[PDB]
Amino acid sequence: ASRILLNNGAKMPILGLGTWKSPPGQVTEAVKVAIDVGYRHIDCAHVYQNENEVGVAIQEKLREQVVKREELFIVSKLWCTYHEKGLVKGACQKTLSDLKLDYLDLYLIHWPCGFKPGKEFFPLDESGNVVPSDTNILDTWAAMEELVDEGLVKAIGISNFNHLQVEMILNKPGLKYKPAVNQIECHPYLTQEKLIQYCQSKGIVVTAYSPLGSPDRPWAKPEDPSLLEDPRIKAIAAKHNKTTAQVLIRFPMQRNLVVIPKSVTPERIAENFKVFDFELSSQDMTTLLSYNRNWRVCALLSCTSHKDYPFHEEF
Ligand SMILES: NC(=O)c1ccc[n+]([C@@H]2O[C@H](COP(=O)([O-])OP(=O)(O)OC[C@H]3O[C@@H](n4cnc5c(N)ncnc54)[C@H](OP(=O)(O)O)[C@@H]3O)[C@@H](O)[C@H]2O)c1
Ligand SMILES: O=C(O)COc1cc(F)ccc1C(=S)NCc1ccc(Br)cc1F
Ligand SMILES: [Br-]
């Protein structure tokens, strides 16, 4: 089953292409290849600095009539320096302009934290701490709701919100649109059982980011654990005559999650899509869940004193 129904009534493809770290000179081909081989969901963000090049690919495939716009599911995210009532619409509009779109299928609050507006994506004080904004998640959510009502986006959601932050949104006085999605890091070393059950119980669809452990994250260290090289996962893959990456992508799918592996390698883009023709057993699923070590790979010291930094909590 290729798509999941969201609480806005739209269907979202459970497999999408990630674009963080995709070089601007390789991402246009990556997205063209992805669409040619069946991807219909692309995960984007202004902060990734490559939306223009992603958009060139999307627009060419639309112009070529490889796909119709209604068949694509394009996601982007509001960066932390735009949490301000008077900046949200322009941030969304800049993303739309870059992507060559007249609407997004889904627009996420990228991180719960607002930062001081300006040119810099991570404004710092003289001692290296991020400079916050005083605007809270509830007022930012109201600004997101306006984008739905203006026709710029078909769905809104959140990313990297912890349990209490999701609850804060759900409990917002005068809430108009519930979040459709919470996009969070999830893989066998960070299985997220608590947060996923909370969000799914509320009808919020969870998207798993970094499903391969983000081996190209810029802060990787040689000593860090490696999902793709874990011999226990390789053994499950061998049993199914699949690659380790294919197991790592199928895993979240069978948990009723959406998953967004990144690649700029054409061969891997195609491989990663070939995950609809095999089934992990319940025992395989529980075995993969057993590898949890609460390891994130996506965390940032400079932001840990922000009042809304999400990973102080437990989930
Ligand atoms: N919401 C947020 O805060 C947030 C944070 C992080 C990530 N994300 C989203 O999630 C996406 C995926 O996460 P990620 O980029 O961190 O990492 P990932 O998808 O876990 O891993 C990407 C890495 O895996 C490699 N790879 C891909 N397919 C492979 C295969 N079949 N075999 C071997 N290696 C393979 C890629 O190499 P090549 O590209 O060289 O092929 C790249 O180095 C991001 O791109 C972004 O769209 C969102
Ligand atoms: O964020 C991504 O999608 C992927 O990661 C990034 C992608 C970028 F293009 C630039 C920075 C990041 C970083 S450093 N993200 C971590 C991060 C940012 C903000 C806060 Br609050 C906490 C935190 F942990
Ligand atoms: Br944050």
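So for chain A, numbering is Swiss-Prot's, and the shown residues are 2-316, in order.
We read in the header that X-ray crystallography, 1.1 Å was used to get this structure.
Including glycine, each Cβ sits where the backbone N, Cα and C put it.
As given in Swiss-Prot:
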type	residues	note
BINDING	10-19, 211-273	NADP(+) binding site
MUTAGEN	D44 to N	Reduced glyceraldehyde oxidoreductase activity
MUTAGEN	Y49 to F	Complete loss of glyceraldehyde oxidoreductase activity
ACT_SITE	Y49	active site, proton donor
MUTAGEN	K78 to M	Reduced glyceraldehyde oxidoreductase activity
MUTAGEN	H111 to N	Reduced glyceraldehyde oxidoreductase activity
BINDING	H111	substrate binding site
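Recorded features from Swiss-Prot, shown on the structure.
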residue	record	CB count, 10 Å
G10	NADP(+) binding site	9
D44	mutagenesis position	26
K78	mutagenesis position	25
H111	mutagenesis position	20
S211	NADP(+) binding site	24
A221	NADP(+) binding site	13
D231	NADP(+) binding site	18
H241	NADP(+) binding site	15
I261	NADP(+) binding site	25
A271	NADP(+) binding site	16
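Ranking the mutagenesis positions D44, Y49, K78, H111 by the distance of their Cα atoms from the Cα of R251 (NADP(+) binding site) places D44 first.
Of the candidate mutagenesis positions, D44, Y49, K78, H111, the one lying closest to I261 (NADP(+) binding site) when CA atoms are compared is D44. When the recorded positions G10, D44, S211, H241 are checked against ligand 1, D44, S211 have a Cβ within less than 6 Å of one of its atoms. With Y49 (mutagenesis position) as the anchor, the candidate recorded positions are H111, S211, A271, and the one with the nearest CA is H111. In sequence order, the binding-site residues near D44 (mutagenesis position) (Cα within 10 Å of its Cα) amount to none of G10, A221, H241, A271.
Taking a Cβ cut-off of under 6 Å from any atom of ligand 2, none of the binding-site residues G10, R251, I261 qualifies.
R251 (NADP(+) binding site): 27 other CB atoms within 10 A of its CB, across all protein chains.
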